[PDB]
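K.L.:
Can you read through this structure? Questions will come right after.
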Amino acid sequence: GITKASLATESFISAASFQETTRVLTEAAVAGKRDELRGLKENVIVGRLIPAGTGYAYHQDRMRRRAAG
Amino acid sequence: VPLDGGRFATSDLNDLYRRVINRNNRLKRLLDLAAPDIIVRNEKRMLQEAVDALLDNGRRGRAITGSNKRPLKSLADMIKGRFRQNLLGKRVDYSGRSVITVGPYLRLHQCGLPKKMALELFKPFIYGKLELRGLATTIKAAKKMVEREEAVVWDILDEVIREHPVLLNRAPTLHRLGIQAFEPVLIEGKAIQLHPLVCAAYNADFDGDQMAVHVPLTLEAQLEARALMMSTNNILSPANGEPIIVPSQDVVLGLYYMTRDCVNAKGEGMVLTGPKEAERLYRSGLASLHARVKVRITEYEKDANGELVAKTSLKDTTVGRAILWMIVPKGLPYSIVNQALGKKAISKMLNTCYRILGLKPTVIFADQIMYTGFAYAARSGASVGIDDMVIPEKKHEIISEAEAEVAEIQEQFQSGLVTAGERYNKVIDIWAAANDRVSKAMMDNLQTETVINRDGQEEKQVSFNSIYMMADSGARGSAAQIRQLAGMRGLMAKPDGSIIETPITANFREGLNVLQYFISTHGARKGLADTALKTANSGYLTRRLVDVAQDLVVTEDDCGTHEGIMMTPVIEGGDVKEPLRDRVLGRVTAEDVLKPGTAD
Amino acid sequence: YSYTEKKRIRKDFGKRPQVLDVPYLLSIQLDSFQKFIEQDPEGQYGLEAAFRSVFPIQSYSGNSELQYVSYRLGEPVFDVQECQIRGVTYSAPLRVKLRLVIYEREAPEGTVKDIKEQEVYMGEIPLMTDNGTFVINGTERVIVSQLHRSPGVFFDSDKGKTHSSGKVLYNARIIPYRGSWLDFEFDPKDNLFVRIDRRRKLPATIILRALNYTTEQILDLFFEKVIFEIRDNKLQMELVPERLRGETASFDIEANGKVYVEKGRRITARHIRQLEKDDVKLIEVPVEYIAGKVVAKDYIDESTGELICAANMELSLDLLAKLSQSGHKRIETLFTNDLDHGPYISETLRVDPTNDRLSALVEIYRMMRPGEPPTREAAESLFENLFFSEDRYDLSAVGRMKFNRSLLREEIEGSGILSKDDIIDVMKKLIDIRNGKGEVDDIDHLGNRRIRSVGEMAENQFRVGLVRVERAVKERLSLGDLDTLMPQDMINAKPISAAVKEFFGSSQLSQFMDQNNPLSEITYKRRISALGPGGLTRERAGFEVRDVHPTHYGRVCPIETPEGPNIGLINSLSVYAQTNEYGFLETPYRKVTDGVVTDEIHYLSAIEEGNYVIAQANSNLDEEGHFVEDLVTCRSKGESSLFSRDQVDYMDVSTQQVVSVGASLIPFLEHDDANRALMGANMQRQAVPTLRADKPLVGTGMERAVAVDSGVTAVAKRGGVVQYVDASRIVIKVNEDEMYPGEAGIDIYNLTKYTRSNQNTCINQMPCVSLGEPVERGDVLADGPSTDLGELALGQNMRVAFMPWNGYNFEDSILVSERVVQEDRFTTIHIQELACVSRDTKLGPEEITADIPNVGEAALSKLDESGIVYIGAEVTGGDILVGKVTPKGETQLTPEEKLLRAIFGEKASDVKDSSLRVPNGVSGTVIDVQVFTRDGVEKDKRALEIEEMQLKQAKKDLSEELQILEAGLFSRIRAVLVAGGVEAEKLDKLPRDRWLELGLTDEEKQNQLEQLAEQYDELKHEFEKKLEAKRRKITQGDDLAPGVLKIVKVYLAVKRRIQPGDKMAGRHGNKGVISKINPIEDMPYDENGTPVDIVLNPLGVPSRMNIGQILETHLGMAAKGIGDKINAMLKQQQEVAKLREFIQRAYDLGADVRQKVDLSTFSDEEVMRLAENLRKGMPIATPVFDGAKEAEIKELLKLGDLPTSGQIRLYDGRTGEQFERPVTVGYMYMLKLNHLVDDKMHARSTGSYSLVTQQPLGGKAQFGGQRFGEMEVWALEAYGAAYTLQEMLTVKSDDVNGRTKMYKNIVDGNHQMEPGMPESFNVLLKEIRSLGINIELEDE
Ligand SMILES: Nc1ncnc2c1ncn2[C@@H]1OC(COP(=O)(O)OP(=O)(O)O)=C(OP(=O)(O)OP(=O)(O)O)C1=O
Ligand SMILES: [Mg+2]
């Protein structure tokens, strides 16, 4: 179901938006989890270009410089 | 921070942080006093409690704040403050709002912005553009100029305003069309002027609704607003490739009035060289807007390899549809206006213009359809009086007849022939039928009873009565609603869900009485509640829906697959509840499709 | 017919004669408060009752007691007018006589001493004004009456949903007026349970044990005993022949030498016939029958003394032997029967973990106060306190009535607390209901909903005030010495006064008065609410309670409820409705004895109505009052159908009595869809009163009753003739019959003049009688806002034409002739109170001086020497109202600014400009200045100018009163002195003051002259006191808040015309925002040349189905017709007989109306004054459901020489060419709703920002920014608007650094943003990081 499928998000910043913020933060802090941003919801929360539309050209130029030299 | 009157305010954390420190310091003392373990254990337990109420108050006994009954907002609650608490919204600079009103003079890509709002909104642009030209020595005086509202700042405001779109937003922002970018038109007064065709997208009435404005500051946002969010760049709904910029009501009445014909009118039968002389015949009082009339018209069709082939003929039309042809652009068939042009046919007219001629000729089309629609609708003098709601002469007859049948179904129940559950069920059916009978009795009379005469005896046609044209065209009004005015208005439902076995025999052109109105009430109030709640449920759906989507973006060009779903028309039991052409249009085929025969 | 009737008579249609007339519409609010504050020398609710409840207060057995004697209300510190200007509350102090007694130590109650502390002061309780409002902080507030669930017992279902098996459960809930809730409820297993309050569930037998009932007695309580004899040998059973109904035999049931039933045949009536009539009391049974039976009492082994079988345990076949051989002859068992008498309490005792009283008391205490250990001393006292202590529990009489009534008892009155029988009888009903006999009640029947109001709710708040002073009274009496302390050192007033203050101030039942409008007022005071304390909250209750219920007929309005979050959670009182004796809702009816309809009226509560058969209001009866028709439509037991003539018991009183005041003002309502009517009665109250009051040509009749009953007008105390009519005041020389013997006098009404309402509107009265005019009791001496000649005129009627107009009325918009804005008719006047506060900062005090830094000499021109603008000066936005300057030292300046200081040599100020300046955009005239200076600061220059003027002005008022009031007394001395000793010319030569000496012969006139001298010298002396007081109020040091030193309030009279954006609507739910203001030339005009005022779109009529608005526009057209017809005969000056011919024709019109009119109106002055008031159109009354019919409407149009179709041919004033088809034209009453655009319009480039979240906050100057929420963010995401989004939530809001790198870049001419990180997220770093969580930002 859509709400069960939405529950599974990699970016914990996205999940700390709509899910219960305590559990997401705790369960992620024990894993030492890395949020890579990449997604929409979180890139808004942190105030930068959306990885879509006009910003899609920006993230595509960024995801490639990453994991490269 | 201090307030006025010298009173202080502080975040609740300070009560929480203070307590942890005090109990920690007291514990540090209780060790140098070498206290009995019975005390230091109790102190340790309190330090544990004090820290817990600081980090997340609520997971123990919930400490209360100083002298105030309310609990204290812990660090955990600094983050929430219950669900979806970091994304509730943020107030924004360079913005405003006011009540919105019409403005039908507008081109599609513009909107009326008050002299005052546009002044305050673009203030930093004016300040710069003022001393960029040298009308102000420096910014400090520039402020004093636009504060003084010198006559020249107004002429400067037009300069900053021109190629600078603004954003408009109406209350429940449902789809992306709820924010659209327009080019600003400096207007006097405090109202926002909204193009009437973009009303449909926004769901904006003019019964007190307000819209908000936003200034694209950066160069990108101005180009984003111009190329993505512009009024004229979003003329089709993204839910179904059909136009969201349909003529709404006032205008479709106008075109339906134009593209109409009556049996014997001024001009009946003359032949006119072109559409131009057809408008000349009408504005001079010689020819009637609706009179059967042959006119020489030229139509175009791009059947060549991208080229407009012309064809000229004596088409069999009316005077009104002749004048409307002067608006239709280039490669469309004269058949598109030859009919009666209701809101139904008037939108598919607009759609074909986009799919045939392209974006720009469609935008300038929709404008002319509204301008002419408004004008001839206003020329029409269409009104609505009390005598326009024609009750059938056979109404009281139908009532007594169903009033008779029920008296017999009752007669059978008394004698034990039929059951109480059957009676209530069987009585509802004859009343349900009687309402259907009165309904399509008034619509038979209302629709055509205009009996007129051409050179001979008689002949009847679709009526020209005000309230009929409103429905037949599709501007405003619906046969379900009309039925409540002339014919009887339905069976009502009593609160628990039953439908009441004696319906409302009376209608709105007559009066309702105490009992009928009182019963009409529950439907109305549960109507306002149901429509109030189903506005909530929807909004919680689009949340759950963007929460599962959001991150989904058209990333790759072509994934490269032959996998795809087999598309058919839905064909629900009877016949095609949805054609194939609709379900498959705009999609890309998985593999080659073949004729009834193959190799092909 | 009367006087304000001789002026202007509304022609009323409708057949049904009004048998009952509208009551005083504000009775609810005034009658309720009357009982709260009133010496009631009995137990009835009041301040007395709240006192007697907690008094006397004794000490902890200390034989030291404090008792209550009496209470008094002082006169208020300020008058209602002063309380609004100053900012205080209109309240009276509460002085309460107390008595302190101290009994002798260890002696039979005799007092050592008693100190009767004269009237200890405990708080000021606010007072209710003549019209039912309260002033709380210079703000008029109304306390809405509340609808809560009635106190008593209430049995509910909870059918279906519980446990998904169906079955349905059954709960009984004992709901008191105060104290804990006691709930009894079943469960899936038919086990009984109880929960106090809403606490944990407990087996329902525990509360019986706590009442000291043994297991044996409880069984004895709820079950009949089945006697089993062991006679001769081996098992018999005493048999009731009725017991076998619903069961089948298990053996050969033979007795009396005739076998009635053999083994296996169900016992039917034939078998119960035989057993009963043959009188078989005893039979024989097998030893196997008692294999499951439950033993009732205890049994022990006689010799050994050991327990054989406990009470409430199932006997077995060997257990029977184990006590049969132990010498037991009888055995008691239960009568258990799953269909008839269910074995619930038997099986419940087996789930009960307790066994005795003390054991049960403990489990109760530990359920109530869990975690902590119980004591015998605590468990007994807590349980006694929950439902049995006269202090912590009370049903009220309303509760004990509904309680005893629902248990089928006879008493309507009894204990305020619960007894053993009360609790048991409720269990006996809830069990009986599950057993199949009985029905549940329903929450929503208005006989189980109950109506509080201000007076009752205030009493409850003052009650809670006493209880917290009771804690403190006993606290001090614990230690007190003898003759030292007194009932004063104990009682603290601040806790009592702030408690009662919080109620009237901030309650979900106390609200603002958002706009003046005599409907808003009158509809708010009649409002009901189920919200707040004692009631439900919006989210807790579903749609069942919000829905319209058959009980609402004639008690609550079905139409006038708000749309939104609390639909149906509000309602408004039905017109003729009344609050029951006990506080239910009753509605009027007419008693039908046999076949005659009487006029004896009976008010029927909700529960009362159910049995009777009530006829419909539209019922044709004539002659003896027989129903004309053989059978009439009636409603009786919950529903309506045709009924037999001679069977009805009652008939509706009025065709209206279902609707509210708001609904009852919609003409042709019966023609309006119930959806658009609700909106209609909602927008009607929102009408801001217009500059000139019109009056509705299209009316319903209630226009007077609404206008008169709300105090916005000025109604005649007593009848007489006008002595003097100013625009200020009105003097009525009282008629002798209505005049009181002594004092004589004249009733003098001082009219309200241009003064501020509850923001920002105005309230101003105008005299509507001319000099030397006869008035009678109950006439209107002065209209108020939105009243004309005593009729509710919330707007003005407009000549309006339905047609599309080039899309300038596109959606629901409105297109208006410039003639409307020229004629100033929809102009509206607003008075804003703008304050200026000189405070005390730690840097120093603030001045009000007219020396302001960095402003031109022309800026200060409007200011006076003291710094305050002059009265009468017209100002616009930005102008300085009060020049105020605050200390800011050590400026800490920049290098460059200091270089600027040395070049142009300006003494850099230690002071900052903080003047009160006129808000930008608004403009008006200054019409008042007030200055309140903290006591001790010397009253400044202008402040003393005001003190002198206010002082001298009030001296004129008080003395003008005396001057007119001495004449009215001395004038009747003249009439009494002349009677029996007439000196016509001889008397008025000697000085008038010298008249008191003249006596008279033996007569009561010597006692009357004595009467006037008495009340004269008090009028002499009551002036002197009333003058001193007004002086002391002006010159006293006005008490301010902390830190504030003086305040200057400037009052601005803003006159706001009408402009594009203003919301307007008629009475039929037809909203609309005026869209273009158009020239008179472009206006569609008729063949006569007369333009139209408003062009309405016809499309807003069919879909959004308000058909009544059209009959309004037609009957409004015929109304104007008769007006212009009179206007012809009046400018032609025919004669009274030509006028009376036509006027008499119009007042008859149609057939069978209830009107009746003249020929008797005296041939000259009367007929002419009437015709003049009609020339503008003849006002008409369409009753709400007794309305005008199409014929009577078409027939009024004929009389006026107007077309029946109500449509005419119109011409476009632009091209001059005619309009095809006939458009409708006519007169529609149209309102202006206070959503005026120059209020709704806001903009903001850059403004202020909040400290904690660097986000746009909006104080002074450029206001707050627009909120850009989650849904608006999705819009930009659905577009590509990546940048538009980033700047929207970075530079344009939370980015403290980029926002100014933007503003600098904008003015520089570079449209770039240099983003950065929002503060919301930067704070979340520190918030997460200041938990135990390390959150970082990685990589590069
Ligand atoms: N984005 C928007 N689009 C259209 N209308 C809006 C928008 N935002 C606010 N309104 C209207 O502005 C107030 C409420 O504003 P806010 O919610 O309190 O927020 P903020 O104080 O920060 O302004 C209401 O209008 P009204 O007060 O006249 O009453 P209404 O809701 O029935 O229309 C709103 O419709
Ligand atoms: Mg609207």
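Just so it is clear, chain B uses Swiss-Prot numbers, and the residues here are 253-333, 337-855, in order.
This entry, so its header tells us, was determined using X-ray crystallography, 3.6 Å.
Placed from the backbone N, Cα and C atoms, the Cβ positions cover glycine too.
Pasting the relevant annotations from Swiss-Prot:
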type: BINDING; residues: B:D460, B:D462, B:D464; note: Mg(2+) binding site
type: MUTAGEN; residues: B:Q504 to P; note: Resistant to antibiotics salinamide A and B
type: MUTAGEN; residues: B:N690 to D; note: Resistant to antibiotics salinamide A and B
type: MUTAGEN; residues: B:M697 to V; note: Resistant to antibiotics salinamide A and B
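Surface or core, plus neighbours and distances: that's what I need for these features.
P.N.:
DSSP gives B:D464 (Mg(2+) binding site) a coil state; it is part of no helix or strand.
Secondary structure at B:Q504 (mutagenesis position), as computed by DSSP, is coil.
Secondary structure at B:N690 (mutagenesis position), as computed by DSSP, is helix. Long-range neighbours of B:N690 (mutagenesis position) (same chain, six or more residues apart, CB within less than 8 Å of its CB): B:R738, B:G742, B:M743, B:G745, B:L746, B:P758.
Less than 8 angstroms from the CB of B:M697 (mutagenesis position) sit B:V645, B:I646, B:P647, B:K650, B:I737, B:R738, B:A741, B:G742, each of them six or more residues away in the same chain. In the three-state DSSP scheme, B:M697 (mutagenesis position) falls into the helix class.
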K.L.:
From the Cα of B:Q504 (mutagenesis position) across to the Cα of B:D460 (Mg(2+) binding site), what is the distance in angstrom?
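P.N.:
B:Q504 (mutagenesis position) has its Cα 12 Å from the Cα of B:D460 (Mg(2+) binding site).
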K.L.:
Given B:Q504 (mutagenesis position) and B:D464 (Mg(2+) binding site), what distance in Å do their CA atoms have, once rounded to a whole number?
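P.N.:
Just about 18 Å between their Cα atoms.
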K.L.:
Is any of B:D462, B:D464, B:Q504 (recorded positions) within Cβ reach of ligand 2, i.e. under 6 A, and which?
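P.N.:
Result: B:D462, B:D464.
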